[PDB]
Amino acid sequence: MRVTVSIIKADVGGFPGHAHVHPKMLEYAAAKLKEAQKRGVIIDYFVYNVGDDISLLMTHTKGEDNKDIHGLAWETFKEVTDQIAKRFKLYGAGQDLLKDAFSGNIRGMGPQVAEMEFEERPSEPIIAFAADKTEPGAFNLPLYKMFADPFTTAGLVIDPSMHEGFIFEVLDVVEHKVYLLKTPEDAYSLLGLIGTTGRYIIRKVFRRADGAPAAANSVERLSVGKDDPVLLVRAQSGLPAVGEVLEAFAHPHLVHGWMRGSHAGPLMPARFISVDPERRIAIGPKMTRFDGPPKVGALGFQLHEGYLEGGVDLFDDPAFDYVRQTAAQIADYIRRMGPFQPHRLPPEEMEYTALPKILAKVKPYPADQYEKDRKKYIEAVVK
Amino acid sequence: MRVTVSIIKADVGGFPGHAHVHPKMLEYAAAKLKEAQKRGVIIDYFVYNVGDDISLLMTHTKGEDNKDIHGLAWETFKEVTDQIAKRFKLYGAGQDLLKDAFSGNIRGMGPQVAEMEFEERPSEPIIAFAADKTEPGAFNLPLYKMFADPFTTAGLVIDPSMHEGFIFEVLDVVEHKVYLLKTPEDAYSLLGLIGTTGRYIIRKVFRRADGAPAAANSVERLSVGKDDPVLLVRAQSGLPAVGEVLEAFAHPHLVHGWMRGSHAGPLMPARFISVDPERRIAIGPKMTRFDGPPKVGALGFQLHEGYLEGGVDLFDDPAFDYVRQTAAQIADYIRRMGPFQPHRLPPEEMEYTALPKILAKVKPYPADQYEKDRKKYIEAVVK
Amino acid sequence: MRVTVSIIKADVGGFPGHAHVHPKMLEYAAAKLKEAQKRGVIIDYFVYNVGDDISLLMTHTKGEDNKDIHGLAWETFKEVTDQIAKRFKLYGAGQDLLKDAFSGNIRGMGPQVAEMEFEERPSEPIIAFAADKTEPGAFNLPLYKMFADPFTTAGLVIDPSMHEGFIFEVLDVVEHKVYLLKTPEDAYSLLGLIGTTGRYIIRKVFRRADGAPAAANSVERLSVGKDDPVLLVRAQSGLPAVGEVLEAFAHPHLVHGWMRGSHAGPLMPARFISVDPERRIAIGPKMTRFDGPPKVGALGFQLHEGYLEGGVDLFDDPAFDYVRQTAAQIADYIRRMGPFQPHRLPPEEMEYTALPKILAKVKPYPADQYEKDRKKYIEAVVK
Amino acid sequence: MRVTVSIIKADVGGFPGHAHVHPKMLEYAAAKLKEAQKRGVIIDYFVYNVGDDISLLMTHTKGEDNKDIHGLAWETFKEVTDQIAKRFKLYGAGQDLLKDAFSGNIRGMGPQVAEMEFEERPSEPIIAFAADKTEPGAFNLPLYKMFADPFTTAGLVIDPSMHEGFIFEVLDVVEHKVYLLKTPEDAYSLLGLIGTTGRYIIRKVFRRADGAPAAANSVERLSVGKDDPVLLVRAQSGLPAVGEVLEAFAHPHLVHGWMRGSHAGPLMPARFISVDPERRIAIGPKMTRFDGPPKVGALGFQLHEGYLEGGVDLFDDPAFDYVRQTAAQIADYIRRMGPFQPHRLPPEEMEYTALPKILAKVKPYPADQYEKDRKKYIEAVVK
Amino acid sequence: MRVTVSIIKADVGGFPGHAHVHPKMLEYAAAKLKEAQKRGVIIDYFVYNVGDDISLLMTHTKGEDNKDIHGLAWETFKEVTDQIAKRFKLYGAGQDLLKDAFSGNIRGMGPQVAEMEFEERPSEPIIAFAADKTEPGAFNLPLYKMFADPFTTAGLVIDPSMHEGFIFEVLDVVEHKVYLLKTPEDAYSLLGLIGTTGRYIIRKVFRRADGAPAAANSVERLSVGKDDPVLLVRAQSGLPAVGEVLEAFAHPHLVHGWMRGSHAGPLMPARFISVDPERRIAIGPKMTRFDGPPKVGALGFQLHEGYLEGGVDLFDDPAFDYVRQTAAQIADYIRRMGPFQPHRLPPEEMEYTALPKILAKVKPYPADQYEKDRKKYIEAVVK
Ligand SMILES: [Mg+2]
Ligand SMILES: [Mg+2]
Ligand SMILES: [Mg+2]
Ligand SMILES: [Mg+2]
Ligand SMILES: [Mg+2]
Ligand SMILES: [Mg+2]
Ligand SMILES: [Mg+2]
Ligand SMILES: [Mg+2]
Ligand SMILES: [Mg+2]
Ligand SMILES: [Mg+2]
């Protein structure tokens, strides 16, 4: 049968500030999706957070872009906001619920969505990712690596089915344009684009042999835009092994975001604090020093008949402690830089804050004229 | 509504020696504040320790310096002392209950108090800190950093509302005098003072734009004086982000105190051993090698209608493990110094111990006369 | 009132081999001492292990060397051996129950005993230690440090009462002789002796000012002898602070024992796996690589009216993780040495194994004669 | 007397590629400035390189912007290019000699110039810096720190003369505008600007008390622009101590440039390979892995009567080996990022390379239309 | 024969600022002492620097406090100052030549002097030390360790002649008083004093068995006072082995001084840059980051008939690279503390700078009155 796997993510209230979610937020969303399950709306679900973003992972048969699945997620976010965030006066309550109405589609309303509709396989392992304190371009490098880099994904070299490579669907979020690029041949051009992570964002990957969908990352054209993305990746059987996918994250590369959406720091692959598959909830890591560093969590599932068996915390292994130690140490090195590029983002990712405003001052003197005048201009200031 | 958030801290019995508190101490204080809640005395509370100091965090509407809130905390400390510390023959039972009477105000009676009365905000995240085995000047540097250092608090550079800086209320605990200093312009003078952490202690910080209170640190003029302080900081929304506040502690600077209140060692930001928000108790870290090193704990809350939602252990993140590893290693390096300045405090912080006494011996010879006499003075000793 | 605090330790069954104890061993010993408590035999107790040695900590009023307390401990070891070790066919079941009869005193029968009888103080914090896979001389250095080294115990320099130093009771286990030495003046001679840890063993320390007992280490003259010792130390109030005592262990010095009682490795200060003060049991660390490394555990209590409030795991602090990391790394360095001095003990601690036997071969040639004969002696071997 | 100290820097030939200079380049420039000295054109000189940029440090009395000093440096660069770079077919021979004519002033012709004209002091220590493989904004942070950061320059807090702070002359290289900012009060605005290191570049610093010049960094408005800058800083006596200046560089912050002027990596403070004050030449470090990492060198002098006594390699101290080890390790971490932001510069510093060209392809599909067409667009590619 | 070994040290000109000496300074002092040798004034000499302090080590037979030896050193410092420091306009030229006249004795005129007059032994190894950027109390800990600590000097435990310990001559530089203390018995009191390194300074050590002199450290009562000390230690043969002396320095303890004589940092044991025993000169390390860290150098000699055979750089061994790496890393950790105690010295070592001056402002409000007035006092500032 054709299942649709759908992640719909939103920040609706931080506890405290931007550090974590409140757990009743999770409890209430799980309780609500359990009604929709009972009512036949969805087959299975799982509810978790990373930092302060709630992810609603849902299986169902209404396909992509569906207004009842997108509706259900909207409704269920609205209700956490009114019943809990507003109740507890949580920080940035209702943050991502930017638009107010609700046409039919949730995209470009504030929450993030990655979905894939495929025919379920004999075995169907998927990984589900969520990052906090970063932007969707943060997965551009793990995505490139796992589907295109031979040093990460051995399957590219030694598995016949992957040998032909993958199709990359790249969204230009600035000018609302899509590029289809196909590895290996187009690797250097793909990189030419996606390496500018603020603007060219891998939205979907497709297997080239049969067209099968492989991954969908959460990204929309600017206006909303995109904070803290969520990713869905399908694994094994002519698609990256689960561990080739996990390897793509073994190096905590630097991502944009961190504190005030204006700095860069290492992407730490974190453990969940607890995973309760019976109650269908997982509590992810907190964000602490400087509001991060930025973090990604990974839960793996096996789907059967649309049911979600899992999830398993896939960054839970001593091997990832080394990675975590590295990221802690880089977060520390890079922070000693204070408010300077490249620790601080370029002015354009600044432009959305309010550095510009300030510059309502100073009085700038044009250079050619100040150059024959330096001495009295300083003489002024000095007295 | 105007809430008052009030921390009132005391060491009333160590278990064993100076290492920790007994847990029934916490249990009994929580049970007691729950009566006062029921009776309408206070809106909410939370009871925790770091090392051997019990903190009673209480919300209420009686404002600062109130004799019923200060009374309640006194009463509730007295009762732990008689019912438990004295019962179990705990070490330094009733330690901080120095005075005996109880005029109206608790300050200068032994326990430490930081309170703030503000109009509650749309979202109102506060952080609550407690350090053990140090002195109130230990927060002078984290306080300076989070409100005045651009390398710590990006908000100073990129958030319009903080751009104008803060007012620092500095108490001269030695001569009972207060200095108001305002950053940025007065930074170098603020530092001139507060860098002498034994004497010029940041007691309160105020936002300069509107006068809003931002932080209150626990400090009183000498006589009592001040051990193991507690700090209250309000975050977000024109005030340091929660993570800019947590960053101010990312470097385990050296603080005075540690063993016998006479040495200096790194301030380790520690995790709580357990946080039970349902029973309103948290058990902090123990103090071990050399009676520390010194440690600070951080709990974050969101206030609604005076209710304390929390607390969240905000030093609970792999990023702070690096910091903790650093502090462990410095505690080890610096200790190899034994009883020597600067590992050992200057003589004046010694003067309150009993190095002076000793020096009831030796016989000191005046120099000018010993200089023509060295040879027979040694000839003596030798025989 | 005068309490006696009494630790009586024995290895009666390893699970598996020499790695740990079986937990019913602990359960059964706790159940048994609870009868004796009920019957008035003893005031309080606590039952724990480190590696494969069971420690019975008991409070009571029968004073030192008492035959009912020593009897109770014997009886209760015999019963674990018959009811559990023998039942489960545990390794080296009944190991330390060497003698067979039972005159009146347990010392020189196999188990280890440290006791102190003192008048209980206003506050009376004691620490209770147990090491596995080493010998009683392993505490010679922590003992020296905490009572005699100014770099460890600041109290020696800055506390008037300790300024006069301590009396060291040193047992020569080889020739059954006792030396009384008193620090500071006799430091160099104390060291001359105790630095030979296999033979001159600090058995007791006494405060010099008033004669008060301070510490008692578990040691008996050879025949039995002594494996895996237990130590009792009283803290605070003119005696080392609890943290000066814990500092004496902050450096994992090398001790004799480890694997087959014939090697040297670092003394790792370990955490307990669990501490249950309600059931009066604690499960200590396992011994793994090469049967260690060697380890010591520390539980602190506060005594009131002979009741044992505790115990607290006093090596449970991030600061001791650094120490633990160091010890892991030295255990690794030193092991690459294989069977060579000094990783391997001197021949005399070998002499109690069976290196000697072997040397029933080779044929040794006397040197003076072999020297004019080398060439044909090799010519032989070669053909 | 009023001396002018003048550094005029140029890349005129790499050996090999971009790694170093050829030593006859240095030899020939020294030989040439020795004529000009003999002829009275200049008082003293010193000739050194870092990476592949030659620095001509010259003392003289013709003041700033002088056409004979700028001429002499031009002439002497032209002659190295024709007599050596072109001779040996060195890489990028004559690179920085962009313009062809020579009006009167060297600025905006390709080479970099920092000069200061001051009255020589009783003692007059200056430091002279040169960086390779970076851009002039690389010194924005060391410059800010040494004149404005109290954590770097203790003199700001404890020296009366510096207490009043400094004037920062900031050039907007993009719109040819100058900003005068004065610390402390304007710190946050200074940072608002200079933290965008690609565009707002500290060109000069002046002491605020008397107007004295303190530092001049090498920077010109875009067209030329600016690679690998050179800095001149005066030290001591109401101006940063020599070591407060050296401290500003103790943390290898990330700078733009490195390989192909398109990446960011740590600024390594390097030693010179040799310093020959008798022949007035110093050979700086090579640039190796990935064409760096980027590096800065420091030579200190004492001026007397315009004579340059020195120079001393001021990064030659074990303390800077730690810094160097850190930078090596970051260069290694950050490089594993390949062609991705922030390791790779933002598109705008790309725009001067030729990423744009490429994008002569792919065919971009507008999003709104591709969204109802995905399936056949992939069906295409797949077949 | 009775030789006198005499070190007389002075800072007379830094190159640049405070980083090093100019080498002609050394050359000229060596040339000058070679005349005095030729003339019979002195038997042998050696001339070296550490940081910016020149040491004149001289052997001779005029005994301690001699006016011709002290004169010769004065004269020879004056001449370097006029002929070189003043010539080259070096920084702080003539710095230590504070007084102007010259009664007979050099002590309390600015330079530092350590001398010992002993009967030369069958073999007579001495070590000669010089530290820069610290104060004479910096050797208090190495001095204590090598003569009194059994963990440093094994000879105390295992060599019969040292078993009786040493006499410590302690100068109270604040009240011009001398204390004779004798180890072991007086260890704790010695420490009580010398651990306050700013005031109780070990000036001389004497062997207790025969009265022999062992060490003399450079220290005078305040007025002058004391910067950057020099130490002379005699080794072997009932006195610490050369390596027990070198061990006393194996841990880079924190010392007062560093930058602006107002901070604390690790004492790095450094190598000499070059040792030329034929020309009788050695060039020591430079001081760089933050004007240090502080450093000590060690040259060993063998005396025969007063001739100085040597010197050997005794910190030149890979084993000391570990120590040097540690010190680099601590210098880095502790510096992140900026202007705060204990990185910054206590106010009293401040009092000699000019923190006090500043505090000509702010207006301090007395506390009791400000406490009922806070709100309008902030209302003021805010408007
Ligand atoms: Mg948020
Ligand atoms: Mg978020
Ligand atoms: Mg206490
Ligand atoms: Mg306390
Ligand atoms: Mg066993
Ligand atoms: Mg055992
Ligand atoms: Mg080039
Ligand atoms: Mg270049
Ligand atoms: Mg100097
Ligand atoms: Mg000096």
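Chain E is numbered as in Swiss-Prot; shown residues: 1-223, 230-389, in order.
Every residue gets a Cβ built from N, Cα and C, even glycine.
Database features, via Swiss-Prot:
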ACT_SITE  E:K232  active site, schiff-base intermediate with DHAP
BINDING   E:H18, E:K133, E:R266, E:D297  dihydroxyacetone phosphate binding site
BINDING   E:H18, E:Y91, E:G104, E:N105, E:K133, E:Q242, E:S243, E:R266, E:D297, E:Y358  beta-D-fructose 1,6-bisphosphate binding site
BINDING   E:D52, E:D53, E:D132, E:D234  Mg(2+) 2 binding site
MUTAGEN   E:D297 to N  18-fold decrease in FBP phosphatase activity, whereas FBP aldolase activity is completely abolished
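What Swiss-Prot annotates, mapped onto the structure for a quick look.
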residue	record	Cβ neighbours (10 Å)
E:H18	dihydroxyacetone phosphate binding site	26
E:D52	Mg(2+) 2 binding site	30
E:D53	Mg(2+) 2 binding site	26
E:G104	beta-D-fructose 1,6-bisphosphate binding site	10
E:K133	dihydroxyacetone phosphate binding site	32
E:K232	active site, schiff-base intermediate with DHAP	19
E:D234	Mg(2+) 2 binding site	28
E:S243	beta-D-fructose 1,6-bisphosphate binding site	16
E:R266	dihydroxyacetone phosphate binding site	22
E:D297	mutagenesis position	29
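Comparing Cα positions, E:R266 (dihydroxyacetone phosphate binding site) lies closest to E:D297 out of the recorded positions E:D52, E:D53, E:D234, E:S243, E:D297.
Note: the Cα of E:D52 (Mg(2+) 2 binding site) and the Cα of E:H18 (dihydroxyacetone phosphate binding site) are spaced 6 Å from each other.
Checked against ligand 9, the binding-site residues E:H18, E:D52, E:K133 give E:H18, E:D52 in sequence order as having a Cβ less than 6 Å away from one of its atoms. Each of the binding-site residues E:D53, E:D234, E:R266 was checked for a CB under 8 angstroms from a CB of chain D; the ones meeting this are E:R266.
A sphere of 10 angstroms centred on the C-beta of E:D132 (Mg(2+) 2 binding site) encloses 30 other C-beta atoms.
Closest by Cα distance to E:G104 (beta-D-fructose 1,6-bisphosphate binding site), from the recorded positions E:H18, E:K232, E:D234, E:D297, is E:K232. The beta-D-fructose 1,6-bisphosphate-binding residues named in the record, E:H18, E:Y91, E:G104, E:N105, E:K133, E:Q242, E:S243, E:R266, E:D297, E:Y358, extend over a maximum Cα to Cα distance of 44 Å.
Less than 8 angstroms from a Cβ of chain C: among the binding-site residues E:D132, E:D234, E:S243, that describes none of them. The distance from the Cα of E:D132 (Mg(2+) 2 binding site) to the Cα of E:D297 (mutagenesis position) comes to 10 Å. Checking Cα-Cα distances from E:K133 (dihydroxyacetone phosphate binding site) against the recorded positions (E:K232, E:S243, E:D297) with a 10 Å cut-off leaves E:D297, in sequence order. Looking only at the recorded positions E:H18, E:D53, E:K232, E:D234, E:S243, the one with its C-alpha closest to E:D297 (mutagenesis position) is E:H18. Of the recorded residues, E:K232 (active site, schiff-base intermediate with DHAP) and E:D53 (Mg(2+) 2 binding site) place their C-alpha atoms 12 Å from one another.
Taking Cα separation as the measure, E:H18 (dihydroxyacetone phosphate binding site) is nearest to E:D53 of the binding-site residues E:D53, E:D234, E:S243. The distance from the Cα of E:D234 (Mg(2+) 2 binding site) to the Cα of E:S243 (beta-D-fructose 1,6-bisphosphate binding site) comes to 29 Å.
Residues E:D52, E:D53, E:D132, E:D234 make up the record's Mg(2+) 2 site, and a Cβ search at 8 Å around their centroid adds E:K9, E:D11, E:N49, E:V50, E:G51, E:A130, E:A131, E:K133, E:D233, E:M293 from the same chain.
In this structure, the C-alpha atom of E:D53 (Mg(2+) 2 binding site) lies 31 angstrom from that of E:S243 (beta-D-fructose 1,6-bisphosphate binding site). Ligand 10 lies under 6 Å from the Cβ of E:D52, E:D53, E:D234, out of the recorded positions E:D52, E:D53, E:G104, E:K232, E:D234.
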